[PDB]
Amino acid sequence: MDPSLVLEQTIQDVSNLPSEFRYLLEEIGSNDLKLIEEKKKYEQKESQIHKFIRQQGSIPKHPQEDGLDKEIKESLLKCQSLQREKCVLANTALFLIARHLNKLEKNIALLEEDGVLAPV
Amino acid sequence: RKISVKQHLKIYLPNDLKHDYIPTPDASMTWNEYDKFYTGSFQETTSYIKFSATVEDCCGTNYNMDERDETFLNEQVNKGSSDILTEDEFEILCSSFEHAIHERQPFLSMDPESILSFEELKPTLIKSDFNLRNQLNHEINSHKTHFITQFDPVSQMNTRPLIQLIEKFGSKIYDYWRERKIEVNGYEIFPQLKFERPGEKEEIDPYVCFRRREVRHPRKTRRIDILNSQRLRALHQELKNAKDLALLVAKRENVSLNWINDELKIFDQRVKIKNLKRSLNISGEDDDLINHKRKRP
Amino acid sequence: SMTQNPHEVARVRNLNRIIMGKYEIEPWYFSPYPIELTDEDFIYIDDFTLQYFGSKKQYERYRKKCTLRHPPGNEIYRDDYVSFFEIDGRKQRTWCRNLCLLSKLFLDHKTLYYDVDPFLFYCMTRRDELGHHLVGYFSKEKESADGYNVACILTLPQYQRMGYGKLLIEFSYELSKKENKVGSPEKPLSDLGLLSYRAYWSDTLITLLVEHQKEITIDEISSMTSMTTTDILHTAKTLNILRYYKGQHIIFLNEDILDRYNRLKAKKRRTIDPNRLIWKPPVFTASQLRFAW
Amino acid sequence: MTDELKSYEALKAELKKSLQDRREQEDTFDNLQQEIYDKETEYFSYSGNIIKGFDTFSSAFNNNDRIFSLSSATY
């Protein structure tokens, strides 16, 4: 048990992590642009139904209600798929740093069970 | 020249030559089942790949069913059972059996016949990165289903957890796994690489690979390494601030997923109410069928 | 695990036939795969993790669970033809071992005595709908004192005769130029590799000498190509560039040489584009230049 | 046919609740990004980060280095 050995080991294990976080986060932001543009593609089509309801109500049917609903539902699920990908990306970044943190914390615990590790 | 016969021998080339002469591998035939084994898609990203996970991180379960494991699953455990045992689930049990025996009976080969019984092992099977995956799922406040990363195939989601697989199938599978360990005399069931034991040096055996002869010795002092412990503590802090932000981002996308899962549900509810409203001729009732405008920075 | 049978029979056998990915290859030399595998009809090599299998059933179960689809490391070069991944043997122990076991089947002088810790593995891949497919690699000592910019180099047999070996060599010298270091392949080269290196040496030399116009010196050639003066002078002797005519040394670019120069210029050989190399040389400290503990 | 009227009473209440859930999600989302932005400032302004790198034992924090905030198109 050696603090300089655990430090050397932890440094190498997290060396490419800052590069990985950029690669992951910028892949999230690239999908948030894709998500936002797909939001307009249904927030507009959602505005068509609501304007018709704001004036006439729900009992009257919009001229193309069946047509827009299929286009809204299609555009919404595409946004769902795009959001899930952002979660997966964000979770791996969390998973990576959390796992290294847990390994380091186990080493710090073992260094403290011997006399080798100084207090904070 | 041509047609001078003084033993002109022809050679066909199952072993090629290229132009000293140079031997050349012949063209490689293709494999028929390739399309059955290699199924999926890898999307190229705009920027160059950054990656540092190991093969172990990307393989899932340690155990892999062989042909004999396959016949035993179909023709014994799943022959006419009301409850069927998934291949992925069969490996989850065996993967836990191997890990348990490796920890409790590391010197099994000394006395293979005395391998632990299933009842003797069941306590240790219970205590058996599942914990970290669940801890993260709570910290994200997802609290739904499984924690999904890039290292997870979607087919592992339909697999039962280990603690219940012990009760349903544990005794039947372990008795079969136990016999395999007995046949191999407590050694490893499947082919392993041949490694040199630490502190020993082997030179004759051709199958010994990847020797590691370096050795680190402790410093001749009992003093505390103040310097390398401050910097270890400093790095531990920066990894904690690291995890705090990564957690927030994973929280942010999780609520962003709940929000859209709501929108997709609110939509499917508004259209069902409208189709229901027109069948009953009920008027008014449009407050919750249209989006209103509130404050958002 | 120290779990090894002492009464296990150790007999040297080459593998009958390997199936790496979609292609069926025949090994040329011995490689210390597990002894049980050495007596099997077919050996299955995963095309992403390089994992070895004797049971087709396990290979099936492995693929269904394996999520990796490219060399476990950073992408440091990508054009529309190939990609290059940089892999540390100390970080990717299992993978680099699987690569070395695989490589040893087709390299006669490659050694597996020590572990893969001291090496950097530069792997050339061909991207696909399934992912990046390894076609060849070259290993490199982390900090070679001998100035070797390539330890072992190999193009996998099922991707032979497609210009890959010339891309490996070119990339190896591209790294040397970015490193501001001169380099030479490790001395024992296979017959196939020595041919490929002499082609690269003669091609890049005639191209440099013709377009140079101005008087050049041996040391300046080395600075532009990261070739050693020894490799340069030997290539000048393989050609007849170097003449001593009337009391002085001169460089002679005859017509037969300029014919190959023009054939080279018209041909559309695949080349390495230095601007698509996004890569800073690894910096190792004294503790990192050791075996892991 | 009263079952069809009860389905209407059930779906309305379910839509009462999902709208309330949507607002809560919208509301917690706005807090997180500010928290993300604030934590970027508290932590990044031995000197190792995920922004710069960890191996310091041998330039400033521009708003272009707020990689966590810049992962949301809303910011």
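Residues displayed in chain C correspond, in order, to Swiss-Prot positions 153-445.
Any Cβ shown, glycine's included, is placed from N, Cα and C.
Taken from Swiss-Prot, the feature domain 'MYST-type HAT' applies to C:162-433, supported by sequence analysis.
Quoted from Swiss-Prot, the note on mutagenesis experiment C:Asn250 to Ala is: Strongly reduces HAT activity. Annotation note: C:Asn250 (mutagenesis position) sits in a helical segment as assigned by DSSP. Cβ neighbour count for C:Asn250 (mutagenesis position) (all protein chains, 10 Å cutoff from its Cβ): 21.
Swiss-Prot gives this note for the published mutagenesis C:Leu251 to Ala: Strongly reduces HAT activity. Long-range Cβ proximity for C:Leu251 (mutagenesis position), meaning a same-chain Cβ under 8 A and a gap of 6 or more residues, is found for C:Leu202, C:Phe273, C:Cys275, C:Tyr289.
Counting only same-chain residues six or more apart in sequence, the Cβ atoms lying under 8 angstroms from the Cβ of C:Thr307 (acetyl-CoA binding site) belong to C:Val287, C:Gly288, C:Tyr316, C:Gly317, C:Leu320. Marked as acetyl-CoA binding site by Swiss-Prot: C:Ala303, C:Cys304, C:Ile305, C:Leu306, C:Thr307, C:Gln312, C:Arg313, C:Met314, C:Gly315, C:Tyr316, C:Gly317, C:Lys318, C:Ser342.
One mutagenesis experiment named in Swiss-Prot is C:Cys304 to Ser, and its note says Strongly reduces HAT activity, but is not lethal (in vivo). Lethal, when associated with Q-338. C:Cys304 (mutagenesis position) falls outside any helix or strand according to DSSP and counts as coil. Around C:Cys304 (mutagenesis position), the same-chain residues at least 6 positions away in sequence with a Cβ under 8 Å from its Cβ are C:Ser255, C:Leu259, C:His261, C:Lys262, C:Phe290, C:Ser291, C:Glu338.
C:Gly315 (mutagenesis position) carries neither a helix nor a strand DSSP state and counts as coil. The 10 Å shell around the Cβ of C:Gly315 (mutagenesis position) contains 15 further Cβ atoms across the protein chains shown. Under the heading of mutagenesis, Swiss-Prot lists C:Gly315 to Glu and annotates it as follows: Loss of function.
Quoted from Swiss-Prot, the note attached to the mutagenesis of C:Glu338 to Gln states: Strongly reduces HAT activity at pH 9.2. Nearly abolishes HAT activity at pH 8.0, but is not lethal (in vivo). Lethal; when associated with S-334.
Cβ-based neighbour count (10 Å, all protein chains) for C:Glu338 (mutagenesis position) stands at 18. DSSP assigns C:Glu338 (mutagenesis position) to coil in the three-state reduction, placing it in neither a helix nor a strand. Under the heading active site, proton donor/acceptor, Swiss-Prot lists C:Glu338, citing a curator's inference as support.
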With C:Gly315 (mutagenesis position) as the reference Cα, tell me which of the recorded positions C:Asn250, C:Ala303, C:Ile305, C:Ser342 is the closest one.
C:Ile305
Distance, C:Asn250 (mutagenesis position) to C:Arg313 (acetyl-CoA binding site) (CA atoms, angstrom):
24
Can you tell me how far the Cα of C:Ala303 (acetyl-CoA binding site) sits from the Cα of C:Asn250 (mutagenesis position), in Å?
17
Taking every protein chain shown into account, which of the binding-site residues C:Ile305, C:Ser342 has the largest tally of Cβ atoms within 10 Å of its Cβ?
C:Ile305
Judged by the number of other CB atoms within 10 angstroms, which among C:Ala303, C:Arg313 is the least packed of the binding-site residues?
C:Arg313
Acetyl-CoA binding residues C:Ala303, C:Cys304, C:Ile305, C:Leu306, C:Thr307, C:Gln312, C:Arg313, C:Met314, C:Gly315, C:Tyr316, C:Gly317, C:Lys318, C:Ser342: largest Cα-Cα distance, in Å and rounded to whole number:
22
